[PDB]
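**Student:** Pasting in a structure now, in structure tokens, and then I'll have a few things to ask.
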Amino acid sequence: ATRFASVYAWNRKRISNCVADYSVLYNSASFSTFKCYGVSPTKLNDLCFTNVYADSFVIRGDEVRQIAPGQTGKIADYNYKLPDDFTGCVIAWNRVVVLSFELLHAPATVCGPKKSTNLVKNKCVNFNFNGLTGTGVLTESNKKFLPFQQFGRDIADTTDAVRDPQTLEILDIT
Amino acid sequence: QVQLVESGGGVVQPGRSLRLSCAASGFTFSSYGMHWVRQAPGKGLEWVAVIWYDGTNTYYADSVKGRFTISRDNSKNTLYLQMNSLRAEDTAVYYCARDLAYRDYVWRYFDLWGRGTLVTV
Amino acid sequence: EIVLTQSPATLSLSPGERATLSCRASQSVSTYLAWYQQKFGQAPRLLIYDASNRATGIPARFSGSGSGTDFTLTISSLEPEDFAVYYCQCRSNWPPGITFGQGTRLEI
Amino acid sequence: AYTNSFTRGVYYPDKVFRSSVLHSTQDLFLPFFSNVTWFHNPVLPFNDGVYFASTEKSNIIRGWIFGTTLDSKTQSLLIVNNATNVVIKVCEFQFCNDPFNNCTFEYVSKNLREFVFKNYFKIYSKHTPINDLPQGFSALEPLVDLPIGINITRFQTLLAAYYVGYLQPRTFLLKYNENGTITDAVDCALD
Ligand SMILES: *[C@@H]1O[C@H](CO)[C@@H](O)[C@H](O)[C@H]1NC(C)=O
Ligand SMILES: *[C@@H]1O[C@H](CO)[C@@H](O)[C@H](O)[C@H]1NC(C)=O
Ligand SMILES: *[C@@H]1O[C@H](CO)[C@@H](O)[C@H](O)[C@H]1NC(C)=O
Ligand SMILES: *[C@@H]1O[C@H](CO)[C@@H](O)[C@H](O)[C@H]1NC(C)=O
Ligand SMILES: *[C@@H]1O[C@H](CO)[C@@H](O)[C@H](O)[C@H]1NC(C)=O
Ligand SMILES: *[C@@H]1O[C@H](CO)[C@@H](O)[C@H](O)[C@H]1NC(C)=O
């Protein structure tokens, strides 16, 4: 989206209730700088944060470093956004989005893209169906879960069946 | 003495496997990203693999997708590269290279080249 | 995908004269597309990025022009410090790899 | 006024299918046969959670306000069902003296309507025909789940007969039939 300006009233939004796909933001040709301070970018997209903060502003070719340590000088301490202990990325392209990552009391919403392998039945496997975890053979079931129930539990609290989260079919786990 | 020296040039039949290594020295191995670019005889440079400075994510060119393995062990400050299912085109001068940018994930330029090790099949 | 198309196949000239290579990009490549100078056996070194921006270590004699699908390099006065082979290079988004050209040889 | 709640207010405690089995669970439930305050507007405490039920013909009741101060000064949850759809938003709204700023999200997704509002913020509900608060059993099912982290202590209904009861940390034995529908329940502290 076009037009951008101002750093001191630099505009800022919570990013929340969405899956934060940072994957696309490497692969485009046009980014010239992408960094992280503290943790790797593919290592970012498997954490799970309450509030992803983003903000943007237009700049001149020669750019002063956006502040990792509390960087030192002129506009880089007299106009903005000076996070000494910044566990926060810095993007740029041919114009920057400086990212602060909140981990506050709230239930973490803006969470990794959760990349998903492809179902294999009738053999043995370690499975992770939506955070439910454990080894077994998944086979086609005849059980009829109600629309909102995600996993069947046996009499003695052992998981007996699951709903596959992408095709909403019920698999027994023997 | 900021140089890389390659290692592991040799000959193998098609369908078998090979492993190369590149030694880095004079600079911080675990602070820069690394590439392997291969120069087939009489032809131009063709990127093979890259790694960001902490080896936490890796990309391969299409011609080698799912057939070669790039890895860094900072214990010895040694870069590796395994091979599987090598074919006739794979003959080349494998130049391990070092990335241009300090701690930037763009992975865009090659600022430093190894002398290149022959591999033939 | 981006395929760089390089002309002429070769250049033959005396040193001191004006050397012009052309690289016709397939489709606009935004603000960075590179030129590589490789002497025989040596390690290739960038000369120009952005197609007019003078990279560091580069004497002023090397000049480039273009945007979109016209990209051309000029050298005003050749000396043996420059007499090598030359490539035009870029990176990609559709899937994440890199395209060089085929190369353009220079002759005396 | 007060009404006898009978055995209403039971809901699926979790998202696990269980079948032909009696499962004992402890949760914030409406106690069986407690009496539920009956309103024919005012702000009520929210306490541990609220069971809300209404009987409507013309769908006068539309929504809820939840929070602590219920003016601007803190985040407050506003839930309004209007026309075809539901607007849930948590801005620091400056509320009206009798209704009828900084956001953190905006979620859009004869007639006896039962809801359970409990605190992230969970809404369960059930919609059944009937023709004062019916004696019978049916179970409410989770429909909406809000990751807000808001402190809720007080709430108000946005508009005519509705009932408000309060949930208590009680143990229930829930009976699931073979399709995994809860068909009965025993209130372990009733008698
Ligand atoms: C996810 O995508 C698949 C397409 O392969 C689609 O069939 C499926 O329904 C989608 N997920 C859900 C929960 O519908
Ligand atoms: C209803 O609750 C009130 C609490 O004030 C109590 O006085 C009254 O006896 C209760 N009625 C029944 C039928 O339990
Ligand atoms: C429901 O309410 C929202 C805002 O409160 C409004 O924009 C929307 O149009 C309403 N639904 C319909 C179907 O009009
Ligand atoms: C908006 O509300 C949240 C609630 O926790 C608060 O943390 C945040 O500081 C508020 N916005 C601003 C700009 O302070
Ligand atoms: C919400 O209540 C808790 C105690 O239950 C308290 O610690 C917290 O400070 C309250 N929220 C705010 C924003 O003060
Ligand atoms: C359970 O579900 C099946 C099909 O979903 C239905 O035929 C049956 O009547 C339902 N009730 C019982 C008690 O089985």
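Residue numbering in chain A adheres to Swiss-Prot, whereby the residues present occupy positions 344-437, 509-588 in order.
Just so you know, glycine gets a Cβ as well, placed from its N, Cα and C.
As annotated in Swiss-Prot:
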- A:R346 to T: In strain: Omicron/BQ.1.1, Omicron/XBB.1.5, Omicron/EG.5.1 (VARIANT)
- A:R346 to K: In strain: Mu/B.1.621 (VARIANT)
- A:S371 to L: In strain: Omicron/BA.1 (VARIANT)
- A:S371 to F: In strain: Omicron/BA.2, Omicron/BA.2.12.1, Omicron/BA.2.75, Omicron/BA.4, Omicron/BA.5, Omicron/BQ.1.1, Omicron/XBB.1.5, Omicron/EG.5.1 (VARIANT)
- A:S373 to P: In strain: Omicron/BA.1, Omicron/BA.2, Omicron/BA.2.12.1, Omicron/BA.2.75, Omicron/BA.4, Omicron/BA.5, Omicron/BQ.1.1, Omicron/XBB.1.5, Omicron/EG.5.1 (VARIANT)
- A:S375 to F: In strain: Omicron/BA.1, Omicron/BA.2, Omicron/BA.2.12.1, Omicron/BA.2.75, Omicron/BA.4, Omicron/BA.5, Omicron/BQ.1.1, Omicron/XBB.1.5, Omicron/EG.5.1 (VARIANT)
- A:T376 to A: In strain: Omicron/BA.2, Omicron/BA.2.12.1, Omicron/BA.4, Omicron/BA.5, Omicron/BQ.1.1, Omicron/XBB.1.5, Omicron/EG.5.1 (VARIANT)
- A:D405 to N: In strain: Omicron/BA.2, Omicron/BA.2.12.1, Omicron/BA.2.75, Omicron/BA.4, Omicron/BA.5, Omicron/BQ.1.1, Omicron/XBB.1.5, Omicron/EG.5.1; complete loss of interaction with host integrins (VARIANT)
- A:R408 to S: In strain: Omicron/BA.2, Omicron/BA.2.12.1, Omicron/BA.2.75, Omicron/BA.4, Omicron/BA.5, Omicron/BQ.1.1, Omicron/XBB.1.5, Omicron/EG.5.1 (VARIANT)
- A:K417 to T: In strain: Gamma/P.1 (VARIANT)
- A:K417 to N: In strain: Beta/B.1.351, Omicron/BA.1, Omicron/BA.2, Omicron/BA.2.12.1, Omicron/BA.2.75, Omicron/BA.4, Omicron/BA.5, Omicron/BQ.1.1, Omicron/XBB.1.5, Omicron/EG.5.1; May enhance affinity to human ACE2 receptor (VARIANT)
- A:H519 to P: Increased resistance to human covalescent sera neutralization (MUTAGEN)
- A:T547 to K: In strain: Omicron/BA.1 (VARIANT)
- A:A570 to D: In strain: Alpha/B.1.1.7 (VARIANT)
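For each listed feature, how buried is it and what is near it?
**Tutor:** Reduced to three states, the DSSP call for A:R346 (variant position) is coil. Sequence-distant neighbours of A:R346 (variant position): no residue of the same chain at least 6 apart has a C-beta under 8 Å from its C-beta.
Secondary structure from DSSP puts A:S371 (variant position) in coil. Counting every protein chain shown, the Cβ of A:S371 (variant position) has 13 other Cβ atoms within 10 Å.
Cβ-based neighbour count (10 Å, all protein chains) for A:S373 (variant position) stands at 14.
Taking a C-beta cut-off of under 8 Å and a sequence gap of six or more, A:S375 (variant position) has these contacts in its own chain: A:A435, A:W436, A:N437.
Secondary structure at A:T376 (variant position), taken from DSSP and collapsed to helix, strand or coil, is strand. Around the Cβ of A:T376 (variant position), a 10 Å sphere holds 19 further Cβ atoms from the protein chains shown.
DSSP gives A:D405 (variant position) a coil state; it is part of no helix or strand.
When Cβ atoms from all protein chains are considered, those within 10 Å of A:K417 (variant position) total 8, not counting its own.
Secondary structure from DSSP puts A:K417 (variant position) in coil.
Taking a C-beta cut-off of under 8 angstroms and a sequence separation of 6 or more, A:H519 (mutagenesis position) has the following same-chain neighbours: A:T393.
Using a 10 Å radius centred on the Cβ of A:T547 (variant position) and all shown protein chains, the other Cβ atoms total 10.
Taking a C-beta cut-off of under 8 Å and a sequence gap of six or more, A:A570 (variant position) has no contacts in its own chain. DSSP assigns A:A570 (variant position) to coil, not to a helix or a strand.
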**Student:** Work through the variant positions one by one (A:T376, A:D405, A:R408) and name whichever has its CA nearest to the CA of A:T547 (variant position).
**Tutor:** A:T376
**Student:** Would you mind listing, in sequence order, any of the variant positions A:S371, A:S375, A:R408 that have a CB less than 8 A from a CB of chain C?
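**Tutor:** From A:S371, A:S375, A:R408, flagged as close to C: A:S371, A:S375.
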**Student:** If one measures from the C-alpha of A:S373 (variant position) to the C-alpha of A:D405 (variant position), what distance in angstrom results, rounded to a whole number?
**Tutor:** 17
**Student:** Check each of A:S371, A:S375, A:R408, A:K417, A:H519, A:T547 (the recorded positions) against chain D and write down, in sequence order, those whose C-beta lies under 8 A from a C-beta there; write 'none' if there are none.
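**Tutor:** Of A:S371, A:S375, A:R408, A:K417, A:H519, A:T547, the entries that lie near chain D are A:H519.
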**Student:** So if the criterion is CB under 8 Å to a CB of chain B, which of the variant positions A:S375, A:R408, A:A570 qualify?
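**Tutor:** From A:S375, A:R408, A:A570, the ones near chain B are A:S375.
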**Student:** Just the number: how many Å between the Cα atoms of A:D405 (variant position) and A:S371 (variant position)?
**Tutor:** 22
**Student:** Let me spell it out: for each of the variant positions (A:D405, A:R408), count the other Cβ atoms within 10 Å of that residue's Cβ, using every protein chain shown. Which one has the most?
**Tutor:** A:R408
